[PDB]
Amino acid sequence: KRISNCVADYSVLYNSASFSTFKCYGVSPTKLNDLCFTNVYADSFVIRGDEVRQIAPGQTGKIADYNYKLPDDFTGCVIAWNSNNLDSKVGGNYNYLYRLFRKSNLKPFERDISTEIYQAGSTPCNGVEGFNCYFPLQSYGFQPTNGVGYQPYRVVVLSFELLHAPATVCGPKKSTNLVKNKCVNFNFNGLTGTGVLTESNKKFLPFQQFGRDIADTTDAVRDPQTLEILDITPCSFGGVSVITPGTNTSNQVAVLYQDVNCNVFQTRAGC
Amino acid sequence: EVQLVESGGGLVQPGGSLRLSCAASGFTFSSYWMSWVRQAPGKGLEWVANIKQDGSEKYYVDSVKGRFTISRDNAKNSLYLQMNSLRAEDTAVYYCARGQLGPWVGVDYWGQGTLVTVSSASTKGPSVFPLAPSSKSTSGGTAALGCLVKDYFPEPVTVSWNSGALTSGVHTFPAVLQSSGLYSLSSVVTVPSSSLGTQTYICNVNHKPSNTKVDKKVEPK
Amino acid sequence: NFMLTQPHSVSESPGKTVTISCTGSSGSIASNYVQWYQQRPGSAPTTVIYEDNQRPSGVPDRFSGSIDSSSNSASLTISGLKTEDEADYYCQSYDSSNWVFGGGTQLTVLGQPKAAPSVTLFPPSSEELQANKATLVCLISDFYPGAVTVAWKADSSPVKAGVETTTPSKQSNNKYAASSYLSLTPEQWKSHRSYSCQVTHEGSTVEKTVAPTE
Amino acid sequence: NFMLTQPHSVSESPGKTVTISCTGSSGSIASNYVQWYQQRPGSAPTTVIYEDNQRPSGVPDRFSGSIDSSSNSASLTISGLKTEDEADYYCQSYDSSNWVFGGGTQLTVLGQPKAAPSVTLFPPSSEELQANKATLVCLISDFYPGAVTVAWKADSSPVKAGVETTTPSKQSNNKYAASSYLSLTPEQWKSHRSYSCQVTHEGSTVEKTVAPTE
Ligand SMILES: *[C@@H]1O[C@H](CO)[C@@H](O)[C@H](O)[C@H]1NC(C)=O
Ligand SMILES: *[C@@H]1O[C@H](CO)[C@@H](O)[C@H](O)[C@H]1NC(C)=O
């Protein structure tokens, strides 16, 4: 199953404790949230509690080499948990199939569906049941009162890959507290603008998120989480002008601002 | 900086009910895992309990199963631990443990803790005996002083001399276990023999479970 | 029955790389994450290992860890072995909805060979005897090593009942002190000749004699 | 504390290759030799695997064994699964001057879904009642599955005390049989009207009624 174009939510994944295995190869489990991925894949299969370590790369076994093989550069996570009452009734479950024989080893991320007759010896058996050839697919027997290592376990493997496509899956969107009437920087999904956010008196139609002016400048953006209209204004800029009494007359000067609004006198021509 | 205080201990009871509280600050209490962990004095570490960030799921070890309970709230940022039917094994120091993502990341958060000890068999009145060695030679361990505490239960006893005015040369021997399981100890201070009659010596004995404070004069024989 | 097996006293060496091994029994410890915890003796514990490969901020890079699957053991290696390393280590795992902690591995070590024992006697006074009680305490201090035996000698026969002795304790003199208590009755106190409390050490025996006459 | 962990019910299949895993906890089982022992129920045991790779003379080639050092587990494989496989297997090792045995892995299973249960009631005779003891036996057999409940009905009130029921047992008819015993006193035997034993099964209820008049 391929999962993409959605906000990743691993919070409920580690805030649950019903699972038995939370080993994340390649990438550390402590920082999934601040990582953006392109494609997310999730496999699912049921295996006995004995053959759970064989899912890890490097190990070898019947399941690890004939049914499911993982690459040595795996950068994902493996989730396993125990479900005995759901997967087995009082009589046991016999609809689950697995492989014990194959012509050779299996490459990673490769599955096989063919159910031919496995050949072990040199003399062919002409495609019928007999000696030196058997049926490589085998049914499995479950018990309700069996051992803890022989109860059914559900294993789900998560795979994360990076391609040239833009990231379609990122960690939960972070929404900081809104601060107004201060020279701050905001990024409302379309622009990295720096300025104040005053309270406007103009209503916006209920389909718009942006807004421009006569001079074609984005100066009005709607906040999405509370539906208020906030204006964008540059903080302040100007020049430092000085007045001088002259030479051989004085030594002190005064700082004059062109249009910056604030001994100190508030003149019409600035500060 | 994550700040933790634990204050729930300081008293002994056999098989009673006790309350310990851990208060936390500097983070968000409604998003990370919480746990409770104890260790015996002089022994190794062992796990006690854990609880989900909303208090929905709680688990214990099989030794304390049936008893014990834990609860939490996010309004005032505190952890609640309640115990019942205590035993003599429960003498341990309890730390409130804080998680990061789950039970696989690790504890990584250890409080200072509170010393919790239990005792039984109620209490009895301590006996004070400020021995006065009026006649003793020099070149000895103690010139002339003596105080003895016997027939007291349970530990500990705060021993003071002259209302804590003097603290130099005070040596307090550890308690000894008698044939009846009774504690006894003595404390000695090195003072000059010329101040037997010109200086007044007071041996102070305080016992917390027995709530007795006895102050006795020292008079040479 | 998941349990982790590790020693109790290792790394007793100055200034070179040593390793400590913690291994599991009931299941494979490589399935889940294992952590190492470093606690100050008599203070709050801390952590040196989380995620089985990374480090907390501020922890020096001298420590290092590794995992092998052939032995089902966890290896923690220490390189610097500076003067800061005085602690006991634990290994903690997670099997199913429960936490298991290691036993603990203490690591501590990174003028006169003979001391004369000072011995003091405190016979009961008149205050003790008027309450039908008699405490004779035999005090010993400043001995090395703390392997001593305290015995009481009567006029003609040693006693066995009524003598209690505590373990020696560490004082602030690089020595040890011990105390012995004897419970007695006044009728045999005045019916004897001389009382003695003798102590034995390595090639040494100090005996004292007192008389009931006061 | 060396102990070998293995299941108790596996290989319940008609016929194909199937493996049985036994693992150890305290130490590595690959250090010393491990063996597999087979026992038929009700007779003397034998050995299927010795020296961890070989089989005895006369033992068929179908059985085989292997060792996985990564798992610290031993695998026993049977290929043919013929009709001569009704036994429970054990894994045995050697740690130090002692022998350790496994728990045991039972292997037993290598026309009409409904069978009518037959109910038989045995009232006490004159020989029983003259000894001041009355026994009432309610016998049921030939039922499938063996999940039945046996209850006793008196003249006007069901009884609760004095009724004992055993678990069903496998007979030589591909069915199960169960027995029920009731201890009763003669005064209530003659003071009632009719005695009934009823049994409940999957959508079936059979009741047998008897009378004290003989
Ligand atoms: C945004 O979503 C929250 C719930 O997550 C809700 O309480 C709030 O009213 C929403 N704001 C809107 C729809 O403007
Ligand atoms: C300048 O700023 C002050 C306070 O920020 C304000 O009271 C004043 O009205 C401003 N002047 C102008 C011309 O906007």
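Chain A uses Swiss-Prot numbers throughout; the residues present, in order, are 356-617, 641-649.
If you check the header, you will see the structure was determined by electron microscopy, 5.3 Å.
Every residue gets a Cβ built from N, Cα and C, even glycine.
One natural variant named in Swiss-Prot is A:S371 to F, and its note says In strain: Omicron/BA.2, Omicron/BA.2.12.1, Omicron/BA.2.75, Omicron/BA.4, Omicron/BA.5, Omicron/BQ.1.1, Omicron/XBB.1.5, Omicron/EG.5.1. In this structure, A:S371 (variant position) belongs to neither helix nor strand by DSSP; it is coil.
Its Cβ taken as reference, A:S373 (variant position) is surrounded by 10 other Cβ atoms within 10 Å in the chains shown. Record note (Swiss-Prot), natural variant A:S373 to P: In strain: Omicron/BA.1, Omicron/BA.2, Omicron/BA.2.12.1, Omicron/BA.2.75, Omicron/BA.4, Omicron/BA.5, Omicron/BQ.1.1, Omicron/XBB.1.5, Omicron/EG.5.1. The unchanged residue is displayed.
Around the Cβ of A:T376 (variant position), a 10 Å sphere holds 20 further Cβ atoms from the protein chains shown. Quoting Swiss-Prot on the natural variant A:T376 to A: In strain: Omicron/BA.2, Omicron/BA.2.12.1, Omicron/BA.4, Omicron/BA.5, Omicron/BQ.1.1, Omicron/XBB.1.5, Omicron/EG.5.1.
The natural variant A:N440 to K is recorded by Swiss-Prot, whose note states: In strain: Omicron/BA.1, Omicron/BA.2, Omicron/BA.2.12.1, Omicron/BA.2.75, Omicron/BA.4, Omicron/BA.5, Omicron/BQ.1.1, Omicron/XBB.1.5, Omicron/EG.5.1. Non-local contacts of A:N440 (variant position) by the CB criterion (under 8 A, 6+ apart in sequence, same chain) comprise A:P499.
One natural variant named in Swiss-Prot is A:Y453 to F, and its note says In strain: B.1.1.298. A C-beta separation below 8 Å, combined with a sequence spacing of at least six in one chain, links A:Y453 (variant position) to A:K417, A:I418, A:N422, A:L492, A:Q493, A:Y495. In the three-state DSSP scheme, A:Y453 (variant position) falls into the strand class.
All protein chains considered, the CB of A:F456 (variant position) has 17 other CB atoms within 10 Å. Listed in Swiss-Prot is the natural variant A:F456 to L, annotated as follows: In strain: Omicron/EG.5.1.
Spatially close to A:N501 (mutagenesis position) yet at least six residues away along the chain is no residue at all, judged by Cβ distances under 8 angstroms. For the recorded site, A:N501 (mutagenesis position), the DSSP three-state label reads coil. As a published mutagenesis entry, A:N501 to Y appears in Swiss-Prot alongside the note: Increased binding affinity to human ACE2.
Following the DSSP three-state reduction, the secondary structure of A:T547 (variant position) is strand. Natural variation at this site is recorded by Swiss-Prot as A:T547 to K, annotated: In strain: Omicron/BA.1.
The C-beta environment of A:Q613 (variant position), restricted to residues of the same chain at least 6 apart in sequence and closer than 8 Å, consists of A:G593, A:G594, A:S596, A:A647, A:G648. In the three-state DSSP scheme, A:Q613 (variant position) is classed as coil. Looking at Swiss-Prot, you'll find the natural variant A:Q613 to H noted as follows: In strain: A23.1.
Counting other Cβ atoms within 10 Å of each Cβ, the variant positions A:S371, A:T547 show the lowest value at A:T547.
Candidate variant positions: A:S371, A:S373, A:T376, A:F456. Nearest to A:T547 (variant position) by Cα distance: A:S371. For A:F456 (variant position), the nearest neighbour among the variant positions A:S371, A:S373, A:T376, judged by Cα separation, is A:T376. Filtering of the recorded positions A:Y453, A:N501, A:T547, A:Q613 by Cβ separation from chain D (threshold: under 8 Å) yields A:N501, ordered along the sequence.
Those recorded positions from the list A:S371, A:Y453, A:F456, A:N501, A:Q613 that have a Cβ under 8 Å from chain C Cβ atoms: none.
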